[PDB]
Structures are given as structure tokens and as C-alpha cells.
Amino acid sequence: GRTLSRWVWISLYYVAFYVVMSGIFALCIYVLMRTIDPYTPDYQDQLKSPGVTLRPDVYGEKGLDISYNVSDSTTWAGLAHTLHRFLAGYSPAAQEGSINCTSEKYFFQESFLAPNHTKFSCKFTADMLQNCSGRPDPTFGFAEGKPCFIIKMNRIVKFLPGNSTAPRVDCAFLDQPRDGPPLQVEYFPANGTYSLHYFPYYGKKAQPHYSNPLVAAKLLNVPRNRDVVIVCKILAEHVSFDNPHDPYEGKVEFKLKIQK
Amino acid sequence: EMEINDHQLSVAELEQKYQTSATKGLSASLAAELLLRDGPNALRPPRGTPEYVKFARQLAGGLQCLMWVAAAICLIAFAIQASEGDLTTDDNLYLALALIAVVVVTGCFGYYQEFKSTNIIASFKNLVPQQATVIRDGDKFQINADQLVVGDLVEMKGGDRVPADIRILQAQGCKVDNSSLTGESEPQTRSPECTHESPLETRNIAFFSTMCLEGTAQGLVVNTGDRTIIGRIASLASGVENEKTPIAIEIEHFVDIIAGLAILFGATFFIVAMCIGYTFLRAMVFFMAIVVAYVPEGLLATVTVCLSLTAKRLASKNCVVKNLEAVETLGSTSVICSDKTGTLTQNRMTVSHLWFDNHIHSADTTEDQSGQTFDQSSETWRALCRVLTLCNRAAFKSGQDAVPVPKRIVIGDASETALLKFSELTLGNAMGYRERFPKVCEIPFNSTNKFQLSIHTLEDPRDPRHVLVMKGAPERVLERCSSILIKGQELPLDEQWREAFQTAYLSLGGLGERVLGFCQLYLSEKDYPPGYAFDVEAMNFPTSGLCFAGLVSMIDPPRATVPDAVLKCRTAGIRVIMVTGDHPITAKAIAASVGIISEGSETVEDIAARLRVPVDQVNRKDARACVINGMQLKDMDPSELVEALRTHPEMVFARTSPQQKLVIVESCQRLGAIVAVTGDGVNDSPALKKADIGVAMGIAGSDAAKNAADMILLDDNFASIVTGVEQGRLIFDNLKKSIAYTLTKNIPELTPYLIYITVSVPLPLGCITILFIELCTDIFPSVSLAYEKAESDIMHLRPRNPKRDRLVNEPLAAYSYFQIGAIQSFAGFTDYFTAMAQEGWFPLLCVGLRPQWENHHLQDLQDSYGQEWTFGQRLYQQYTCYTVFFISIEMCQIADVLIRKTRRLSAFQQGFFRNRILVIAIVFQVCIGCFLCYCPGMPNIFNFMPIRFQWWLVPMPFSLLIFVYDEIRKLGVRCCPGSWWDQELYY
Ligand SMILES: COCCO[C@@H]1c2ccn3c(C)c(C)nc3c2N[C@H](c2ccccc2)[C@H]1O
Ligand SMILES: *[C@@H]1O[C@H](CO)[C@@H](O)[C@H](O)[C@H]1NC(C)=O
Ligand SMILES: *[C@@H]1O[C@H](CO)[C@@H](O)[C@H](O)[C@H]1NC(C)=O
Ligand SMILES: *[C@@H]1O[C@H](CO)[C@@H](O)[C@H](O)[C@H]1NC(C)=O
Ligand SMILES: [Mg+2]
Ligand SMILES: [Rb+]
Ligand SMILES: [Rb+]
């Protein structure tokens, strides 16, 4: 096409042009990454309500479906192992960088008091569940036919879910009212509450050694050999638990079939 | 078939061949039998026009072929993906479905845009069946011309249309108009004797579409329908296959460029996909992704409406085109080949000059009476105007007072009709004027007497005497003239005048003009009292010693506006050539009267007659003009043709066959020129179709010429071709303005995808979102560039070279794609990362984060601030970076449309707001841009959500940067034509 001497001079122009534009980009991102505050999000326009997760997080298609056979240890060995390797950070040996929280209300830190200008973070260890901690039962109730399902919310910077009382999880079926009683669960801690001194979250940089509060739902009433669907709603004022475009907005639903 | 020997037979042989009678005609039974055998005496129309298949063609083309291929790739990508496990997203289906949708909607658009063009020309056609006076079983009756069968006995009169191909048996001075078959504007004489062997030239054959001008004749039909001389020409014309228009050629050029780029990017980005650890199936999917991205979803629609507007501009001037592609051809055209009789000339015998008071006065030969008339003041003029008004038997038809005099239909001979329209213009109410002087005697034109004469009683009784008027051949009326009117007296016709009269006679004869002599004499009221019984057999009135009145000359003159339109095209750099079948001398006469041959240019035959040298010695290169008659062209060779074709630039072809017109166009197209031909008759229809564009007269045009044409001049205003090129030249420049606009946007939508592949960041842009840009938000601004006024004096530039000057080229595409789309890509990324960081995601976090982003199982993914987002919540963040990349395009596009307003001049020079329509298109680019964002519910109907007002302003600096950058580029090139800047930075 072009002459072999202008081929390079034409080439330098494109290179000289690209480097100019790419340089302006680098000048814009660096200003951009200096425009923001390291400890707080700027807008967070889609986190109007928090999301809820679940363990063991096992899906088929269409979301979480969990079916296991109590007599066969291989159908639930990997369920507890995910629970065990999940809680490896919920042990005192790994949760040292956090403090003995007993305030029982919002933990409003106005100043940063910790090594390297860090902040104080609460503690939540596995023993908070008393039957779903892995001791005495490392099967987390699966072998008994009463499996524990730990429930925990997403962390949002400076979000407050209410002054009135502790937000409590409330698990139950999608009503199958007449044939069979409603689901009976024992939650740990009792009443299925999250302590209010775990709020608000201030950021992974503000609290490098923070961890979420948890509650477990030891399912006791579920019949065996039946496909059942359980929904675990969070009940508080500043939480919406039903958004059609996000089925994990303040709620978790999952399929469970315990077979013997 | 049968005519080659028809005219050379004795009548006894013909009434055997056709089992008829030369004096009594066919039997009614046999004439009915022959009709079934040979079919109606009419012309087969194009009999292959199903209504549903004309739709099918509209779906083909350079863009359509690319559009179909891109659509097909989407499905075989969707199937390849659906097998590999993607969950119920149909952007493959939306994209491919919408891809064919424009190809259909544009196809319907064009189908109607030609169905109306073909229907309005049909509104202009005379639709009454022509009649034919036939003789069968010795009964002369009239029937429709279509019912004639081979061998019939027919008859003709003045004003009769010739019903079929007829062999002459008897003809009393019948002359006919062969202007449709030949270029001959001089009325041809028909005689029952074999003039020639070739039936085209012999006088004993009347042709199918021709017009009998005067006289009367009888003869047998030799061939009917498609078998006539006319039918074979149309059969030839149909056999001609027309070339593809240059505009379609140019678009087929850049689709070859788009695919050349598309497969390069796809392949080179596919071979890196495997190198980052992608599945052979999936990586091939991305390659298919890239090629689908490279096709402009809205380009085909934008182009057709750019051409739809200029067809509106031409149809506004009674210049109707059949297909939108031809709307642009004239601006590109480099050579025009124009039929003479009917196209250049009016094909209407008109009075051109007169001799009286020893002076030749030039009459106004225009049809709108826009030229110059002559000195209408002399006493001799009033006498001469009287004799031509009175000694004339022609008559206007009933109720024609509104239509202009030149276009009026007159019952009369060829010359009598012209002399009538003359007097009706100069005097007004000529036939009412001449009825004030009653007739008492007459002798029509006769061979033995050689003249026509009539004696009239005067207007008022105060003059009881009589007036004798005569007209005829100038030399045969002078022998009977004893005196001549000059300057208010009547002088004896001494030897001074006879030598001065014949010089004028031979002066106007050299022009190829028909000239008639006029004379008069006042009969004494004492020798000839009121009521005198004039006897014609024994001529008891003076047939001699008349007083010569004057000379009136007539010719087939040019049309009014053509003599200047030809000048305006040759100033535009277009090589104009005449191709006609009329005799050379009449051809070169008009060739000079209109401007084909310049003032002071001579053929080689004119140098030998000036230097008094034999033509052999005359140097060839010294001749600007040259005429090649048909006989002299056959013995030539295509290498000879090109030699003389571009040795004498002012070229003329005379006595050419319809094929000899076709070969010339081919020899011109084979030399690289794109040729336009203008014509009216069937002898042009073959050459009309092969031409890159064919202009046909809306009124004078024959059906074959009209049907085989690409453009129709409804009012026959030849001066609508000059405006045809500027609108063609404008759109060519206005397209590569508008085309480059919608091509630049392609890079910014692709680049986020191919970094989302290489870098694995969250999907910056949506597939449906690029559709609202390609098909909704940027079509309206894109078409506004068709309203850009000429940057240069577009009518003075040479016709574009078909090879170098192109709609798009490497300097154009490479600049638009890889320099402005590059700047646009950075506006997207800049506005992408801010929407990420300002919402929680740092730049260096997004790198390689995509696999977690699209994972339906990760419902607590940690952002750079540690916060945990559910899949739907971060999906909205993806929908957000969709619409911030989307708006980042638009703000740069409002600066892209303005910078495409001009290609060379600065926007400050012509002004920002020249285009009222461009700004009213830009306002609606942002109005629905603000609607798709802030409309409630669209977050889920589409992938658009209301962004806050901070991110609107982020890409605005880029839009001003592209304003200045090309401003500098355009401003730099215009001020200084750099020997590096003009060739590269100019598109
Ligand atoms: C949208 O969510 C699902 C992913 O959609 C894919 C997709 C997404 C974004 N894109 C952008 C910004 C461009 C320029 N292209 C694409 C594109 N193209 C994919 C394709 C499909 C069919 C043929 C070729 C490519 C398509 O599946
Ligand atoms: C933290 O404080 C609680 C309340 O007094 C107590 O039960 C627990 O043992 C304390 N833990 C440590 C490590 O001191
Ligand atoms: C919880 O643990 C206590 C102590 O071992 C036991 O008494 C109680 O039954 C357990 N609860 C359930 C629901 O098993
Ligand atoms: C559970 O496992 C045991 C042993 O593998 C088997 O016998 C039993 O049928 C299983 N239950 C069901 C419902 O299949
Ligand atoms: Mg003609
Ligand atoms: Rb595209
Ligand atoms: Rb054509």
C-alpha cells in the first residue's frame, strides 16, 4: 500500500496517537482513583436492601437444591466439609484480630483505634451455635436427619437495619398447610437473632479482620423422602424480603429432600 | 424472417404468398384465422414480472449479502452456545432477527418506491387503441390496429399512424416520419418502387410505429407485432443486459473492506483466545462475535433514505427515476451520448428564417417563445404574413386553446402545419383571421402545375377587387413572378434580384432547411368583378406575372433549454457525444447549434475545404471535431474506434444503427468511463439499457425507450439533467460524510467486548444496547448529512475518477475506525471505571473479575470496599456500565456528526447551524437518550437505567477534543495542502 518509508512514518503517527490517548486515560484513572474515599462507597445505588446467603451452598439447576441420604455418608460428607472449611475462619485461633463485643447496640466508631490506623471489629466464633458448630456433631445434624443451615447477610458500609430489636431469621415452608404441620426449627443463637453491635460495617480497609454474624437453622420437623421447599426470611424494618428481580433480597429459598 | 425479400417481389407473387388481393384484401374468414395463428398485431411486454419476485430482488445487494451472512453467523453461534450451556438469553436472536428486519423493511420501502414511479409514468401514457383503416373482401372499414394480420390490405392518410409493417402498392405523394426508427428528421418519401435492398432504407415499406405526415398510400402488411422492424429492435433491447449502477459498485467495494477487517480482527482475536485458555468452541464464538460487531446494523436503512430524499428532489422537478441507485449516477457520469431527433431537437418542423426586403430574418424557434423573433414592422412583412396565413389549408383541432401552440395537434401537411403555427403565434387567431377573406377558387399541390394557388375576396367592400395567392418551390414560383415587394414599393424583377434571390435560396438550402416560395397578385375589379367564375381547366386568371412575396424556411430546431444545458455539462468536465441515425450534415448542424461542437472547430473534412488540400494530407491531430457516419463506422475496428474516439474530443456519429449506438457505449465503458444516454425513440432503447443510466423523454419518448430507461423527464425539459448531476454529486460527497459517521461508532461497541475477553472485566456494554444506537438513536442524525450544502463549487469539478476517488478508502476508514473510535473507546472506559469505582469497584479489581461476576452461584461477591453484592444487584451495576458506555458514545457522536458536516472547510466558516434539519435531529438524539434512561420500568424491559448527572459530563471533554482534533486536521489541510497532510489526514 503505502511506500516503505512512509509505512513506518505513518506507523509512528498511529503509535504516537495511541500513546497520547492512552496517556490521557492513565491521567484520568489516577485522578479517578484519587477522587474516591478509601473507607466509604460513593453512591452504592443498588444496595438499598441486603442480600442473604446460605451454607451449604449447593445448586442443581434453578438454584439451591440439596438432597442427601442419611444412611449413605457420601451424600453429606462434602456438605459438612464445606461447613467445616467455611468456619475455619470462625475459630479463636484465626479470629484473633477482633474484640470481645458485648455492647448489644450499634457499634458507632467515630475514630480509628487499632494498629496501623485500623478499626475495631467484633468477634463471632463457631461456638455461637451450640449444636451446629461442628462439636459435638461434625455432621452438623445431617446424620440425625436434622441438618443445620447457617444463614448470614451481606455487609454494607454504614447500613443500619433498625433500632427496635435484633433482626431475626424466620425459616418455614412455602405453605403446604393442611397435610403435615409447619416446619419447626431451633435457631442458634436462640430466637435466630443477629446482635446489633455488629453494625454498621465500615469497610475491609477500615476493619481488615471483620467477619459476618451467623445464625443456624436446625431443621427438625422436615419429613423424610419428600421434596420440600424452605424459605428463610429476615424480619426487620429496614429490610425488604420480597423483590421479584432479586429472589435473594432479604430471603433465601432452597430445595431440600432428606431420604433414608 | 420474411421481410428481406418482401419488397422485391412482383404483386402477383405477394398475393400468392399471402393468398390475398392487391385491390380487395383478405377474406374475412382467413383474416380471422391468421389472427389466431400469429397472435395480435401488438408488442409482447416484459412477460416475466410476478409481483412477489420483484420483492425478492430488493433483498439482494452488497450490504444485504453482508447483513444476511452476519445474521446467519448469529444463529450458528447461538446454536453453538445453546449446546454448550447458556441459559435462555436471546441477544443472538434479537440481533439476528433485527438484522434481517432492516433488510425486509428497506426491501418493502424500495418495492413501493418503484411501484409508484412505474405507476406515475403509466398515468402519462396515451391509452386509447390506435385505429387502422383496412380493406377486406373489398370493403374499406376501420378497426383497431392490433387486429391486422399478415397480408392485410390497408390504407393511410395524413395524420394516420402507420398500423403495421406495410409494403407500398400505390402512394400519391405520401411522406412519413421515420424519426422513431431512424434519426431522420426530414420527412421520408414512400413510393411503390424498390428504392433499396435493405428494408430499412427502401421507400416501399412503411414501419410499425411511424407517422404519415401527408399524402395517401395503400399496401399489404408484410409483418406484424414483434416481427416488425420495431419488434425486432425491442427484442434486441430486451436481450441487452444492463450493468450494475456505480453506486452499488461503490458499496460492494467497502463491504469487501468491512469483511477484510472483520475476519482479520476475528481471526487475530480468535488465535489469542486459545492463547488465554479458551475452549475451541467458545473462542470461535468470540470470533463470530467480532465479525457480527463489524457489520453496521443501520447503514442500509440510512443509505436508502439518503437516496430517497434526492429522488424526491428530482421528482420535484418532474424528473422521475425508477430505482434509487440511478439517483446518484449522473453526478458520477463522465460521458453523455445523446440521440438527436426528438431528444436534442424538438422533432417538430418549425419556421426558422425568412427572406423579405432583401434580408434574411431569423425567427424564434423556441417552444416557450423565449428566444428572439424578427423585425415585424415592414409593409412587406404584413403582405408576406398574409400570403402564408391565407395560402394554407391546415387547421387546428377542436378545443386546444389552453395547450401551447407548438404542442397543438393540427390537421394538415408537414409544411402547412408549421406555417399555421407560425401565423397563430405572430398574429393570433390565424384561422379566424383568414376566414375574413372568403375563398372563390383553389388548386391544391399538383405535379403538372407544380404549385398551390387560391383566390380570395377582400375584407371590406371598399376594395371590390380580388387577391391571388400562391406558394410552392422557390424556383418554380419565381418563373411566374414579374415583380417583387421591397421596402414599401413593388419593383420590377430585373436580373439584379434573380441573382440575389437564388443566393438566398441556396443560402438557406445549405442549412438543410425546407424553403418555400410565396407570391401574390391583386385581380383587377374591372377585369375580374365580384362573382367572377374562375375556371381551372382553362386558366382564365393570371398564373404568371405575379408579385413575389418572400421566402420562408423551416427546419427541425433544437429544444429551448438544451443549447445551454450541454454547455453546463461540458463545463462540468463531462465528455458529450452525439449519436443519431440522421444524415451527417443535419447532424453536425445541430451539433454546433447546441454546443456539442465549439465556436471555431472543424472536422478533418473542414480543413481540406479551407486549406484547399486533399483530405489525405490533412493532419489528424489538428481536428477537434469529427463525424463518423454509420457506413464509415462498420469498416472500423475497436482499436481504430478508441484511436479516433480520444483524438477528436468533439465527436459525432451519424446514420448509425441502434446496435451501432450500443457498441459505442460498450467501447466507452470498456475504456473506464461511465456513460449516460438520452433518447426518445426505439432506436435508442438498446443503447439506453446497457448505459450506466438511461434518460428518456417523458412525452416524445417511445415506449421501448421509456421502459428500458432508468430515469424519465416528465415534461421533456432537457435542462433537468444538469440539476441531475449536482444532486448526484452532492449525495456522493454527502454519503461519505454520513457513511463515515455511522462506521466510527462501531469501534466503541466492539472494543469493550474484546477487552471483556482479553481482560475479563465485567461486561462493559450490552448487545441489545448497541441496537438502540445503531437502529434508533443515530439514524436520524446520520441522514441529516444529506442536507449538507456543497463545500466546493461542485458543478465545476471534473467527474470523479472511478478508481481513485471512492465512497470510502483506506485513508477514510482507517482514520474513522482507528482514530476517532479510538478516542471514543477511551471515553467509554473512562466512564466505565468511574461508574465502577464510584459504585464500589476499583479499576485493578475489575481485571480478571468477570468469571465471578457472571457466576450465578456467587451471591456475596466482595467489592473493593468489602461489601457483598447479590447477582441481581451487580447485574444492575452491569446494566449501569452498559448505559454509561452508551451515553459516552452519544456525547461523542454529537461531536462526530458536526465534524462530519464538512470534509475540508472549518465549521466556523459555513456556520454551525447551516443545517436546520441536522440540529433538529440532534435534539431528538438526546430526547430519547434521556427517555431510555429515566423512563420507569425500562431497567428490565431493556438494559437501561437512570444514571445520575455526574456521568453525563465525564465524556464531554472527549467530544470537544474530537471537535478540535479534526478541526485542526480540516483547518490544517485547507490552509496548507501539505505534501504529507493532504494525502493522509484527508478523507
Ligand atoms: C449480552 O449478554 C449475553 C452475551 O451476548 C453476547 C454479546 C454481548 C455483548 N456484545 C457486544 C458489546 C458486542 C459488540 N457484541 C456482543 C455480544 N455478542 C455475542 C454474539 C452472539 C451471536 C453472534 C456473535 C456474537 C452475544 O452472544
Ligand atoms: C469475652 O467476654 C465474654 C463476656 O464476659 C466471655 O464470656 C468470654 O470468655 C470472653 N472471651 C475472652 C477471650 O476473654
Ligand atoms: C442442642 O444441644 C443440647 C446439648 O447437647 C441438647 O440438649 C439439645 O437437645 C440440642 N438441640 C437439638 C435441637 O438437638
Ligand atoms: C439410602 O442408602 C441406603 C444404603 O446405600 C439404601 O439402602 C437406601 O435405599 C437409600 N435410600 C433411598 C431412598 O434410596
Ligand atoms: Mg429518436
Ligand atoms: Rb455492531
Ligand atoms: Rb441501464
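Residue numbering for chain B follows Swiss-Prot, covering 48-1034 in order.
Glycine is no exception: its Cβ is also placed from the backbone N, Cα and C atoms.
Quoted from Swiss-Prot, the note attached to the mutagenesis of B:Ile120 to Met states: Has normal potassium-dependent ATPase activity. Around B:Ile120 (mutagenesis position), taking its Cβ as the centre, 22 other Cβ atoms fall within 10 Å, counting all chains.
For the mutagenesis of B:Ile120 to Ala, Swiss-Prot gives this note: Has potassium-independent constitutive ATPase activity. The structure shown keeps the original residue. Mapped onto three states, the DSSP output places B:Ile120 (mutagenesis position) in helix.
Listed in Swiss-Prot is the mutagenesis experiment B:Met335 to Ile, annotated as follows: Has normal potassium-dependent ATPase activity. The number of other CB atoms found within 10 A of the CB of B:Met335 (mutagenesis position), across every protein chain shown, is 21. Following the DSSP three-state reduction, the secondary structure of B:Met335 (mutagenesis position) is helix.
According to Swiss-Prot, the mutagenesis experiment B:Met335 to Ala carries the annotation: Has potassium-independent constitutive ATPase activity.
What Swiss-Prot lists as K(+) binding site is B:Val339, B:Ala340, B:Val342, B:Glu344, B:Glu796, B:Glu821. Cβ-based neighbour count (10 Å, all protein chains) for B:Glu821 (mutagenesis position) stands at 25. Annotation note: B:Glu821 (mutagenesis position) sits in a helical segment as assigned by DSSP.
Sequence annotations record features per position, and here Swiss-Prot assigns active site, 4-aspartylphosphate intermediate to B:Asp386 based on experimental evidence. Counting every protein chain shown, the number of other Cβ atoms lying within 10 Å of the Cβ of B:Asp386 (active site, 4-aspartylphosphate intermediate) is 30.
In the three-state DSSP assignment, the secondary structure recorded for B:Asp386 (active site, 4-aspartylphosphate intermediate) is coil. The Mg(2+) binding site feature in Swiss-Prot is assigned to B:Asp386, B:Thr388, B:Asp727, B:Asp731.
For B:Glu796 (mutagenesis position), the Cβ neighbour count at a 10 Å cut-off comes to 25, with all displayed protein chains included. In three-state terms derived from DSSP, B:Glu796 (mutagenesis position) belongs to a helical segment. Under mutagenesis, Swiss-Prot gives B:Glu796 to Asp with this note: Reduces potassium-dependent ATPase activity.
Annotation of the mutagenesis experiment B:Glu821 to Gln in Swiss-Prot: Has potassium-independent constitutive ATPase activity.
Long-range Cβ contacts of B:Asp825 (mutagenesis position) within its own chain (separation 6+, distance under 8 Å): B:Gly345, B:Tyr788, B:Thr789, B:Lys792, B:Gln940, B:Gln972. Experimental mutagenesis at this site is recorded by Swiss-Prot as B:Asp825 to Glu, annotated: Reduces potassium-dependent ATPase activity.
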Exercise for the section: Starting from the Cβ centroid of B:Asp386, B:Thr388, B:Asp727, B:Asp731, the recorded Mg(2+) site, name every other residue in that chain with its Cβ within 8 Å, sequence order please. Expected result: B:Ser226, B:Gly230, B:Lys387, B:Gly389, B:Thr390, B:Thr627, B:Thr725, B:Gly726, B:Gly728, B:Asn730, B:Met744, B:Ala747, B:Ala752
Exercise for the section: Could you work out which of the binding-site residues (B:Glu344, B:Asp727, B:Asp731) has its C-beta surrounded by the smallest number of other C-beta atoms within 10 A? Expected result: B:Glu344
Completion exercise
In all the protein chains shown, the tally of other Cβ atoms within 10 Å of the Cβ of B:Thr388 (Mg(2+) binding site) is 29
Exercise for the section: Check the Cα-Cα distances from B:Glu344 (K(+) binding site) to the recorded positions B:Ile120, B:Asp386, B:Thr388, B:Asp731, B:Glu821 and tell me which is shortest. Expected result: B:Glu821
Practice task
Check the recorded positions B:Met335, B:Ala340, B:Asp386, B:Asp731 for any whose Cβ is under 6 angstroms from an atom of ligand 6, and report them in sequence order.
Solution key: B:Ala340
Practice task
Could you list the residues of the same chain, at least six apart in sequence, whose Cβ is under 8 A from the Cβ of B:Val342 (K(+) binding site)?
Solution key: B:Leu113, B:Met114, B:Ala117, B:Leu146, B:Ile305, B:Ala309
Problem - Any further residue of that chain within 8 Å (Cβ to the Cβ centroid of B:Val339, B:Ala340, B:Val342, B:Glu344, B:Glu796, B:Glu821) of the recorded K(+) site - result: B:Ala117, B:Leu142, B:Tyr341, B:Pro343, B:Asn793, B:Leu797, B:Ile817
Problem - For B:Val339 (K(+) binding site), the number of other Cβ atoms found within 10 Å of its own Cβ - result: 23
Handout entry: Cβ-Cβ neighbours of B:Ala340 (K(+) binding site) (radius 10 Å)
Key = 23
Handout entry: Euclidean distance between Cα atoms of B:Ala340 (K(+) binding site) and B:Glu796 (mutagenesis position), Å
Key = 8
Exercise for the section: Enumerate in sequence order the recorded positions B:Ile120, B:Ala340, B:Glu344, B:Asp825 whose Cβ-atom distance to ligand 5 is under 6 angstroms. Expected result: none
Completion exercise
Close to B:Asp731 (Mg(2+) binding site), taking Cα pairs within 10 Å and only the recorded positions B:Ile120, B:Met335, B:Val339, B:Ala340, B:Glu821, are none
